[PDB]
Amino acid sequence: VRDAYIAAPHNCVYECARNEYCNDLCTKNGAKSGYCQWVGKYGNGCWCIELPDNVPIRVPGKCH
């Protein structure tokens, strides 16, 4: 497990307007919880706590 920005295809963050949007997205993918990160390594995007490792996360490189 790891805390990170969950990724949408391909290596893209999920932008967010609401914390609830991110908590729902993160927990439906197996995380403990989540929130909208407005300031972070990749800027605006959903951040998940304890996301299982079969689910993609934002890693260095370009969103494509």
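The residues of chain A that appear here are 20-83 by Swiss-Prot count, in order.
Each residue, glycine too, has its Cβ placed from N, Cα and C.
Here is what Swiss-Prot says about this protein:
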| type | residues | note |
| --- | --- | --- |
| MUTAGEN | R21 to A | 2.4-fold decrease in toxicity to mice, 15.2-fold decrease in activity on Nav1.5/SCN5A, and 43.3-fold decrease in activity on insect sodium channels |
| MUTAGEN | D22 to A | 1.3-fold decrease in toxicity to mice, 16.8-fold decrease in activity on Nav1.5/SCN5A, and 7.5-fold decrease in activity on insect sodium channels |
| MUTAGEN | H29 to E | 1.7-fold decrease in toxicity to mice, and 0.8-fold decrease in the binding affinity for insect sodium channels |
| MUTAGEN | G53 to A | 38-fold decrease in toxicity to mice, 11.2-fold decrease in activity on Nav1.5/SCN5A, and 43.3-fold decrease in activity on insect sodium channels |
| MUTAGEN | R77 to A | Complete loss of toxicity to mice, and complete loss of affinity for insect sodium channels |
| MUTAGEN | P79 to G | 1.7-fold decrease in toxicity to mice, 1.3-fold increase in activity on Nav1.5/SCN5A, and 1.7-fold increase in activity on insect sodium channels |
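Features as recorded by Swiss-Prot, highlighted on the structure.
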residue : record               : contacts (Cβ under 8 Å, 6+ apart)
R21     : mutagenesis position : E69, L70, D72, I76
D22     : mutagenesis position : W66, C67, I68, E69, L70
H29     : mutagenesis position : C82, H83
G53     : mutagenesis position : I25, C41, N42, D43, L44, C45, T46, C65, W66, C67, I68
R77     : mutagenesis position : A23, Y24, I25, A26, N30, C31, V32, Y61, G64
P79     : mutagenesis position : none
